[PDB]
Amino acid sequence: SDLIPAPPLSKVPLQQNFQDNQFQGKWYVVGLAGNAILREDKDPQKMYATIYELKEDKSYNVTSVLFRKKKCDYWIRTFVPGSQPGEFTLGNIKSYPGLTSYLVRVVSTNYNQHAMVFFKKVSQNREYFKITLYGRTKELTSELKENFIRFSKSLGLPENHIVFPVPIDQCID
Ligand SMILES: O=C(NCCN(CCNC(=O)c1cccc(O)c1O)CCNC(=O)c1cccc(=O)n1O)c1cccc(O)c1O
Ligand SMILES: [Cl-]
Ligand SMILES: [Fe+3]
Ligand code: NA
Ligand code: NA
């Protein structure tokens, strides 16, 4: 396993004043980048969606829905608030074999249109990270998408580690 290193959190911006309620709801993953993410033009990534529903006690209840093998699989987990508004950590961490650490950080969002969230995961002792271009709709402006490509590069990811999942209608509507 050769892997680009996770950047210093120092160079991963936080969205200052973070409104945890205005971020609730469905988000379409219009952009996906990471040191373990790789463009594959034979079988391009199908677009998927993540639903953030706020508990209860303010931890998010994060359900991801994605269309795989002619069905909808539901990846479900909890984000517990961390250091500061916009930062979270994975809840019930012991459920996941090999998993030592998981860190969520909301880089930027205007809540009703778009969002960039940074994730950093240490699993089986290897250190992964990814960035997510969240769209409230399935398509986004070139401005936002290129701005995301720039940020993804600012953290050492080359263009072939940056994908834009192709929109689908299965499971995600
Ligand atoms: O279940 C999923 N498949 C993960 C397959 N995978 C790709 C590489 N990951 C990555 O590149 C990656 C990098 C940073 C953060 C992530 O969540 C990542 O999946 C690695 C599998 N990951 C796990 O075992 C895992 C166990 C427990 C929580 C968790 O989130 N993950 O992923 C999955 C689906 C939708 C969104 C996710 O975020 C997922 O994780
Ligand atoms: Cl993924
Ligand atoms: Fe994950
Ligand atoms: Na390590
Ligand atoms: Na749904």
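So for chain A, numbering is Swiss-Prot's, and the shown residues are 25-197, in order.
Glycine is treated like the rest: Cβ placed from N, Cα and C.
The annotation carboxymycobactin binding site is assigned in Swiss-Prot to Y72, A73, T74, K145, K154, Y158. Annotation comment: Swiss-Prot describes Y126, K154 as enterobactin binding site, evidence class a large-scale study or a structure entry. For the mutagenesis experiment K145 to A, the note given by Swiss-Prot reads: Strongly reduced affinity for catecholate-type ferric siderophores; when associated with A-154. Quoted from Swiss-Prot, the note on mutagenesis experiment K154 to A is: Strongly reduced affinity for catecholate-type ferric siderophores; when associated with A-145.
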| said: Taking 10 A as the limit, how many CB atoms besides its own sit near the CB of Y72 (carboxymycobactin binding site)? | reply: 21
| field | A73 (carboxymycobactin binding site) to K145 (mutagenesis position) - Cα separation in whole Å | value | 20
| query | ligand 1 is in the model; which of the recorded positions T74, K154, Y158 have a C-beta less than 6 angstroms from one of its atoms? | reply | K154
| query | For the binding-site residues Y126, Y158, which one has its C-beta crowded by the most other C-beta atoms within 10 angstroms? | reply | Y158
| remark: Per the 10 Å Cα distance test against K145 (mutagenesis position), the binding-site residues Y72, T74, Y126 reduce to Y126
| Cα separation, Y126 (enterobactin binding site) to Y158 (carboxymycobactin binding site) (Å, whole number) | 19
| query | When you measure from the Cβ of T74 (carboxymycobactin binding site), which residues in the chain that are at least 6 apart have a Cβ under 8 Å away? | reply | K50, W51, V53, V86, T87, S88, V89, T156, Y158
| note | Among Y72, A73, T74, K145, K154, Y158, which the record lists as binding carboxymycobactin, the farthest-apart pair of C-alpha atoms sits at a distance in angstrom of 20
| remark: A73 (carboxymycobactin binding site), Cβ-centred 10 Å count of other Cβ atoms over all protein chains shown, is 20
| field | Structural state of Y72 (carboxymycobactin binding site), classified by DSSP into three states | value | coil
| note | Rounding to whole Å, the Cα atoms of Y72 (carboxymycobactin binding site) and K154 (mutagenesis position) are apart by 15
| field | Cβ-Cβ distance under 8 Å to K154 (mutagenesis position), same chain, at least six residues away | value | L56, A57, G58, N59, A60, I61, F142, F143, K145
| remark: If you count the other CB atoms within 10 A of the CB of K145 (mutagenesis position), including all protein chains displayed, you should get 20
